Amino acid sequence: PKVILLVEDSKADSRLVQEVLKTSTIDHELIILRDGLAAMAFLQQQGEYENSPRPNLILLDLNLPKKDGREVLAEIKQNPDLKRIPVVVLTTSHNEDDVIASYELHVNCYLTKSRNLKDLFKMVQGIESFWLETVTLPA
Amino acid sequence: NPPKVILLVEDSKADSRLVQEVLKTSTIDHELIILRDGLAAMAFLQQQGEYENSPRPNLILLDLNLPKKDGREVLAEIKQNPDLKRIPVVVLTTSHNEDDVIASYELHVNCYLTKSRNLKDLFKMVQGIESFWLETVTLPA
Ligand SMILES: [Mn+2]
């Protein structure tokens, strides 16, 4: 099963992500982390997370506590062991600098969280149907 | 509200067609530009010759097994070009070799898609690309 890593400090948002993936026909495991430090410790599979499984797909919000998500994305994609893992940025940040800088950093796609839940639920369903069903994730 | 420009680099006229039909039922303002080989693809992208002032694509659908120039090489050069780098590239090819998949990812492909051997399931696939990349995704300038 595909291991999906979500780094989201918003509970309302991660709850909606869990709900969308909870009704997916594709098997998978969802690991949720709440800050940039946890995400990095995990990805670098260090102590707290030494035996931790690597993710086949990462959903990332740029605005995170402890360590900036913009930083997490850069280190993931500058690291030869993790750069191959598709990263999906899903964030509240509408800032133009962030959009460009992220794609230049090699983020796979950048998504902006709808203000209205109904649309966000639709957006997350789109992520699920595309990245978990149509896309062939790397090994 | 500028038109969405899509570059389809595909040698199979059939698969080529299916993509046109799929996009023909979209309400999204767009322009689909189809190319038949890898050399032609880099020429268009580097706006030379007949492709002078060629429109900058917002999305690129790339088949890998192409004549004249490997789609893998095209992806390689596209993602190393400071000018083309950010343009999302959606590999959409026949093979699903763990080797090609991993290679394409190491070369910075945004996502890799294997053409379904099932005509129907492929329509859906193409529908997803249109839906996700042209409506849901926040594309870069
Ligand atoms: Mn071909």
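Chain B is numbered as in Swiss-Prot; shown residues: 6-146, in order.
Cβ from N, Cα, C; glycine included.
Copied from Swiss-Prot, the annotated features are:
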- B:10-135: domain 'Response regulatory' (DOMAIN)
- B:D68 to A: Unable to be phosphorylated by cph1 (MUTAGEN)
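Under DSSP, B:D68 (mutagenesis position) is assigned to coil, being neither helix nor strand in the three-state scheme. The residues of the domain 'Response regulatory' (B:10-135), classed with DSSP into helix (H, G, I), strand (E, B) and coil, number 52 helix, 24 strand, 50 coil. Counting Cβ atoms from all protein chains shown, B:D68 (mutagenesis position) has 25 others lying within 10 Å of its own Cβ.
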